[PDB]
Amino acid sequence: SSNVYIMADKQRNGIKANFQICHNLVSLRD
Amino acid sequence: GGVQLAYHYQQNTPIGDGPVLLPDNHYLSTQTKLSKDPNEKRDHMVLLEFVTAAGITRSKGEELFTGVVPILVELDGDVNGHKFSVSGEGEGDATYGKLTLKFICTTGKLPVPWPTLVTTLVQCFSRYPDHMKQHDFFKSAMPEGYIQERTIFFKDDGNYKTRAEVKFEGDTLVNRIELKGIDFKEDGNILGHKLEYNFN
């Protein structure tokens with residue numbers, strides 16, 4: 001379960017968001 | 001560490017000039033389940049997603065989301081010169097923060113892993129709890145919609161830059177996306193398709 005952190009961006013009358021997605025690697029490729 | 005990190009920076013701007021809700025600080029909690037249609041020969045992704053706003057203990061647009069709303073998604077992509085197009089259809093039930101969608105690569109083989117496109121491929125379908133209604137920017141910008149822009153940095157690899165227009169076309173919520181991807185390593189985890197088909 002990811003978490004998208006949202007904050008107002010008053011200048012653009014909108015929002016800003018920042019977050020980290022973690023993609024799992026398959027095994028046996030390294 | 002057995003994972004590929006993708007850092008997302010996002011900004012959203014209303015298309016119309018009418019009133020919108022500017023939220024207090026909070027977050028969306030998103031769970032996603034990826035699957036395949038056994039009878040679908042094309043390269044594709046079936047997605048079931050639930051999103052809930054959270055983080056606070058405590059406009060006319062949200063009225064448009066009280067029932068099941070049909071969704072259309074169209075993406076035009078260019079990653080390291082590899083052109084591709086994706087179409088999606090499905091529906092959203094914001095009452096339960098619920099998305100059900102099927103996406104198809106209409107140009108043949110998708111040149112990147114499906115999970116790397118999940119975040120790009122409609123946060124207006126998030127479930128905002130009752131005590132959090134006044135923080136739902138996404139629905140407040142409807143029906144005129146919003147522009148969603150991101151840069152996604154894949155650590156030790158390339159980046160996606162996306163611009164999307166999310167708005168209503170009649171009764172249908174539409175996500176139109178242009179994606180540009182650059183500086184990817186030819187045998188890295190993205191272009192080398194080294195990612196598990198799932199999403200946590």
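All residue numbers here begin at 1 and follow the chain in the order shown.
So how was this one determined? The header says X-ray crystallography, 1.8 Å.
Each Cβ is built from the backbone N, Cα and C atoms, and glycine gets one as well.
Features reported for this protein in Swiss-Prot:
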- B:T30 to H, W or F (Swiss-Prot position 203): Results in significantly red-shifted excitation and emission maxima (MUTAGEN)
- B:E49 to G (Swiss-Prot position 222): Suppresses the 399 nm excitation peak, leaving only the longer wavelength peak at 475 nm (MUTAGEN)
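For the gap of 15 residues left open between B:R58 and B:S59, the distance from one Cα atom to the other is 19 Å.
DSSP assigns B:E49 (mutagenesis position) to a strand segment in the three-state reduction. The number of other CB atoms found within 10 A of the CB of B:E49 (mutagenesis position), across every protein chain shown, is 22.
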